[PDB]
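Structure record follows, encoded as structure tokens.
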2 protein chains.
Amino acid sequence: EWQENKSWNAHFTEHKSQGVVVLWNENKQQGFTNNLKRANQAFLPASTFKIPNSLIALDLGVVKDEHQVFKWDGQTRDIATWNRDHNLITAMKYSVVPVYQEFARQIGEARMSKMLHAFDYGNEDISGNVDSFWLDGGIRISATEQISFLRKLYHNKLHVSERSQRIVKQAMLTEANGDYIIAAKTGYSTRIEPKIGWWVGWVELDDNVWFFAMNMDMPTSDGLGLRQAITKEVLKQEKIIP
Amino acid sequence: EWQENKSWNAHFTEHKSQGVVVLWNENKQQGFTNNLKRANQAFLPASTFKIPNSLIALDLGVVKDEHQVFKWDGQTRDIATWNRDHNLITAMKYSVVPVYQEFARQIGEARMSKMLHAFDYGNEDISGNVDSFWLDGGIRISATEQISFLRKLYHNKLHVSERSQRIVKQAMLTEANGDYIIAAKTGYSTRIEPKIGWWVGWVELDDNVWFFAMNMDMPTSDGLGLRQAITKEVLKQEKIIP
């Protein structure tokens, strides 16, 4: 149905920010957002592309399972958590780009494009570098197109093995307590303007699930925590979480 | 190697309790506990049997997936969360017995028996009723045997489809944040003495996983929260969690 709820802008305003939060009630099959336009505008997926990247790597055997280790290449990078060994779990937790760049190289241009056509993922355009097109290439995806994709993943309906889809949905685990579960992926697009931060995924409850996809103008890494803060505030406002 | 650590007993003392906490460091392959004896004593698994029960139900088609709904039977029981509809996820969260009793009935005595031999689960004895043997029957399992079973489950090495094992491990999810993930199942044996409470599962960390299995004497429902409290105290003491 897609309903606008401009009251949420106050959460962006209070932090001198601009963005969009898109919610989809799976049960009632209804959508909500503070900005219907920006909800369908396509941006670089940045590290949220690690979801489909993992799916393709797993389905193609590039990655055996989620426990396979990827030795650090010894190149000390300016993010402390990247200078370690990683599996698919932690590689996604810490948005460890160089690991997913090795994935994309082995996947290749033909298989990557062929699988994103099947996934019906964003504009399906991998133009650019095989190992960086989601950071500075031609791939583009909207917040609504993220939710549409996330619903396919949630229900194990993508053109990859169900196993691939269950492994990734495990790796997307972010937060859980007696009230809710959040499986999601953070992103930060910085190589091409406008710089934006991402958070996409869903909130699982006892009796329902709420898919969400938000992005916000993000000129500095200092405000990245607002991706979750603003999102959680909207969830409280809608009484989806305490 | 298995080393004893009776210092943890102080966490039982301060709460007027007696019990055992058994830990297994997967990476270093080392075990720790405050009481090797009680760590090898076999008790009724109670609702912790919902783990092997789910695996068997899923593998035999009794349960299609984790989203399939199981209508309330209308029999109003004295636990409010039982008097509603449930899927495999919520049924396990709330230890919804009548749902898993229906699972066991459709599974049957013969298949249930064959699968617990495959799982190598406890004394493998279903003597009694197929729909209550884990509450008042002949099945018995120790805290170490729990860990041994949980280790096989974690690595997808039980004699059932990997799919079942990935679904159940999703259902075991209890608590997760940026520091750790806990997948576990609570239990409460009350129909046969000694009354005890259970907590079994594992703490997943960036660089390790710690399998744990605890039981404690539980004469009253007032102390059930100590299953997690006492366990978490031992986890803090070993710097496994903050």
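The numbering of chain A matches Swiss-Prot: 24-265, in order.
The deposited model was determined using X-ray crystallography, 3.2 Å.
Every residue, even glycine, has its Cβ placed from backbone N, Cα and C.
Database features (Swiss-Prot):
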type: MUTAGEN; residues: A:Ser70 to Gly; note: Increases thermal stability. Abolishes hydrolysis of cephalothin and decreases catalytic efficiency about 60-fold with respect to ampicillin
type: MUTAGEN; residues: A:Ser70 to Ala; note: Does not alter thermal stability
type: ACT_SITE; residues: A:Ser70; note: active site, acyl-ester intermediate
type: BINDING; residues: A:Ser70, A:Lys73, A:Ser118, A:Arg250; note: beta-lactam binding site
type: MUTAGEN; residues: A:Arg189 to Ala; note: No significant effect on catalytic efficiency with respect to ampicillin. Very little reduction in dimerization at neutral pH. Predominantly monomer at neutral pH; when associated with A-206. Slightly decreases thermal stability. Significantly decreases thermal stability; when associated with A-206
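Neighbours of the beta-lactam site: apart from A:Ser70, A:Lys73, A:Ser118, A:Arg250, residues of the same chain with C-beta atoms within 8 angstroms of the site's C-beta centroid are A:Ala69, A:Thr71, A:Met115, A:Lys208, A:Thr209, A:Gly210, A:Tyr211, A:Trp221.
Of all Cα pairs drawn from A:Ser70, A:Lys73, A:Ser118, A:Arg250, which the record names as binding beta-lactam, the longest spans 17 Å. Per-site Cβ counts within 10 Å over the recorded positions A:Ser70, A:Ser118 peak at A:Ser70. Nearest Cα neighbour of A:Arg189 (mutagenesis position) among the listed recorded positions (A:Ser70, A:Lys73, A:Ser118, A:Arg250): A:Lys73.
Of all Cβ atoms in the protein chains displayed, 27 besides its own lie within 10 Å of the Cβ of A:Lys73 (beta-lactam binding site). Highest Cβ count within 10 Å among the recorded positions A:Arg189, A:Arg250: A:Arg250. Taking 8 Å as the upper bound (exclusive) on CB-CB distance to chain B, the recorded positions A:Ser70, A:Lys73, A:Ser118, A:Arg189, A:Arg250 give A:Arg189 in sequence order. A Cα-Cα distance of 14 Å separates A:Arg250 (beta-lactam binding site) from A:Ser70 (mutagenesis position). Each residue contributes its Cα atom, and for A:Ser118 (beta-lactam binding site) and A:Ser70 (mutagenesis position) those atoms are 6 Å apart.
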